[PDB]
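Written below as structure tokens is the structure these notes are about.
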Amino acid sequence: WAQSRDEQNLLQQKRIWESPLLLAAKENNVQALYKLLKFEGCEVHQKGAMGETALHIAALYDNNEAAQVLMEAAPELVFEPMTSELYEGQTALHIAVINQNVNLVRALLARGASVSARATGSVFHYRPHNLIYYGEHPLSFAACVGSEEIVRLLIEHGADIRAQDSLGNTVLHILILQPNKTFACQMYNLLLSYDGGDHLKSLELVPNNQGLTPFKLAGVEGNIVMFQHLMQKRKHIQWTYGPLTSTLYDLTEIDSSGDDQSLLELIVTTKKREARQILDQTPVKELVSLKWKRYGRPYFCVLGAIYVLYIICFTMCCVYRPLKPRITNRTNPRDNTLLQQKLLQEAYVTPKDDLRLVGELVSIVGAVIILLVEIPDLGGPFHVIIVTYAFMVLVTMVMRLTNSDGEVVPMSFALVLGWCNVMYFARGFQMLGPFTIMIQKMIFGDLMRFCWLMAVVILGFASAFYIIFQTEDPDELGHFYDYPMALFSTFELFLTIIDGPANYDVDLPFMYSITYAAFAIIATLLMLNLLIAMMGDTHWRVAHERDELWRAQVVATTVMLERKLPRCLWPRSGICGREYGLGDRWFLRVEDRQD
Ligand SMILES: C[C@@H]1NC(=O)N[C@@H]1CCCCCC(=O)O
Ligand SMILES: [Ca+2]
């Protein structure tokens, strides 16, 4: 697709060269325009490759003199849009506004150029392959280029500030997506000066297509300067006492009032890393910290202690499995067999089997409660593991009443997944909070690397060892008696967790010694190169990323507890302004001291 516009831009230059009229508009050749327009009559309404006219070209390459000749000879060219799909709807005013040719913009508005002309072409879409997004209407173009002179000039000729684009963005929504945050604030206020001024139907209230007010969209995008600027409109200073200043905050669009209306709801769910810095701002960080000091952290430990006991209950039923002898003399055929099956679905006969029964009941009513609170739909795996555990418990009860060969298989998965999910609660316990994020974040980046290389390394060394020792006999060495043991023993050899094959009475093959020396070296190199390469995440910037991602996890977990738990506990944050002076809204008291 990108080659098409590359072809079309190259094609347009060819059509500009071929057409002697369009070339004069590109090169500002006033002398040639008069000879073509007047003496040797040429098609003045000439359409170019991009469906453009000579006036579109005269505005692209800032040539006011050539543009004025075309308008004095054919003033209807001003209203003509670009017919091409890439530039559907663009007019010569859009081009003159974005190039800040005020004299051409002034002269174009004299011809009555439509200020409501929408530029709906594909190069004007809010897409990553487009380098800018200024909206559709010419007023938003002037707002994004920072030309305040053209902005008021377009308003004077009847520009509507409430104009929404394809994505329902008002001119305020578009300014927040612009890079220059420090200069767009002054431009932002200039547009609000032409607002209706009434307390209702303010332009700051018109939401996005995704249901986002300009204030709320600024927080999601991570725009700090606009979020700070928009905050002045909703904070009220109570009094000034020396260095102390007590400020009251409106807290309306920030708190979790509506189901999805909450701004905090949007900050924890969005993918932008810059949005993490919004909960550090001075309306939010005081709020989210008060929600964690009281009603947040204490309930998390309560739910933590409950889940830990529930796992101990399930763990106790797994250590006290049904017990039974082997009931078969199968142990001698394939004499390596070591099993003593213990499965028997006795009716009751319970001196203490009823004790583990209610534990199997707690585990069932627990796994079904777990499965009925998460499936009715950062903390990713630690919430996908619990449902996998609850799945295993229900499958284990289906392994019961069927008592298949692998009774331990789905039950063993529930033990590791049940305990390794207890360190989910690490996110709210100070010391190991960021630590769990550390072990969680590398499982993707620094684990898949060196794992695909460890796996590929053993498939060369493990397969060698089997060749060296299927000629020998499994009786004395036996580390590589079949192929699966060759892979599994060498894997353990890679981590040095087993002792390394060594038999000094017998004589080992002369190929084992050379291969293992190379294995012992390579296994240490890739092991040391896992350590020092995984060490790069120790920059003092990561010192924030270790911590400020843990604070983000605490804030994200704080939002989780308040949504599901009833309103009887965890009252609404702040103080309701009703029964005070500020009508039925909730406010937060924050006082500071400036040095
Ligand atoms: C230069 C082209 N010639 C023309 O007459 N209009 C085009 C303007 C190019 C703007 C592309 C904006 C974008 O990347 O979306
Ligand atoms: Ca050892």
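To match Swiss-Prot, the residue numbers of chain A are left as they are there, and the shown ones run 69-445, 460-677.
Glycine residues also receive a Cβ, built from the backbone N, Cα and C atoms like all the rest.
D581 (Ca(2+) binding site) falls within neither a helix nor a strand when secondary structure is assigned with DSSP, and so counts as coil. Counting only same-chain residues six or more apart in sequence, none has a Cβ lying under 8 angstroms from the Cβ of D581 (Ca(2+) binding site). Look at Swiss-Prot and you will find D581 tagged as Ca(2+) binding site, backed by experimental evidence.
Secondary structure at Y201 (mutagenesis position), taken from DSSP and collapsed to helix, strand or coil, is coil. Around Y201 (mutagenesis position), the same-chain residues six or more apart in sequence whose CB sits under 8 Å from its CB are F192, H193, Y194, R195, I242, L245, listed in sequence order. Experimental mutagenesis at this site is recorded by Swiss-Prot as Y201 to F, annotated: Prevents up-regulation of the channel by phosphorylation; when associated with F-202.
Listed in Swiss-Prot is the mutagenesis experiment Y202 to F, annotated as follows: Prevents up-regulation of the channel by phosphorylation; when associated with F-201. Within 10 Å of the C-beta of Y202 (mutagenesis position) we count 25 further C-beta atoms, all protein chains included.
What Swiss-Prot says about the mutagenesis result for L535 to Q is this: Alters subunit assembly via domain swapping and reduces channel activity. DSSP gives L535 (mutagenesis position) a helix state.
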Å between Cα atoms of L460 and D445 (gap: 14 unmodelled residues): 17
Annotated mutagenesis positions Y201, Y202, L535, filtered by Cβ under 6 Å to ligand 2: none
Alpha-carbon spacing, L535 (mutagenesis position) to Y202 (mutagenesis position), which is rounded to whole Å: 47
